[PDB]
Amino acid sequence: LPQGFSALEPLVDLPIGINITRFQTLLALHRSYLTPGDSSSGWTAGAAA
Amino acid sequence: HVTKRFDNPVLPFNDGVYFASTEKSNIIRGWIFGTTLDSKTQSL
Amino acid sequence: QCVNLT
Amino acid sequence: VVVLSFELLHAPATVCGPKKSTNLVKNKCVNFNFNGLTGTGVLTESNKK
């Protein structure tokens, strides 16, 4: 990670007043002509950390 | 891709989460928030 | 609309 | 016939009545209400942002 400084500005505050307990991060998938294009184990993973 | 890295399990939410994502391909799209993660509760 | 990875 | 059901809950409210705006005035040590700040002073201008 970098050694700079963080200074996060607020985006928006939407007040929904619901209980939030669990969360999940939405990723995305890619289908190539070098893979079956199935929705199981053949897709382009990409690089992200 | 090498192998087959795609971890993304369910994780508990604690007050304040710092999400730092190093992206060049913008693979991460959105996030979901709720309690039971099914059409049985409200979910954002 | 559900399909699961193996 | 139109019947209105007014509900007031413990979720953040998001509908309410309108709000007025007053004429611009300078050089007076008078009272002002900016977002709820009731203050008394001369409303001069400034250069800083």
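In order, the residues displayed for chain D correspond to 510-558 in Swiss-Prot numbering, which applies throughout.
The header says electron microscopy, 4.2 Å.
Including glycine, each Cβ sits where the backbone N, Cα and C put it.
The annotation that Swiss-Prot gives for the mutagenesis experiment D:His519 to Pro reads: Increased resistance to human covalescent sera neutralization. Per Swiss-Prot, natural variant D:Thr547 to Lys is noted as: In strain: Omicron/BA.1.
Across the structure, D:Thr547 (variant position) and D:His519 (mutagenesis position) are spaced 28 Å apart at their Cα atoms. Of all the Cβ atoms in the protein chains shown, 8 others lie within 10 Å of the Cβ of D:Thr547 (variant position). Every protein chain considered, the tally of other Cβ atoms within 10 Å of the Cβ of D:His519 (mutagenesis position) stands at 6.
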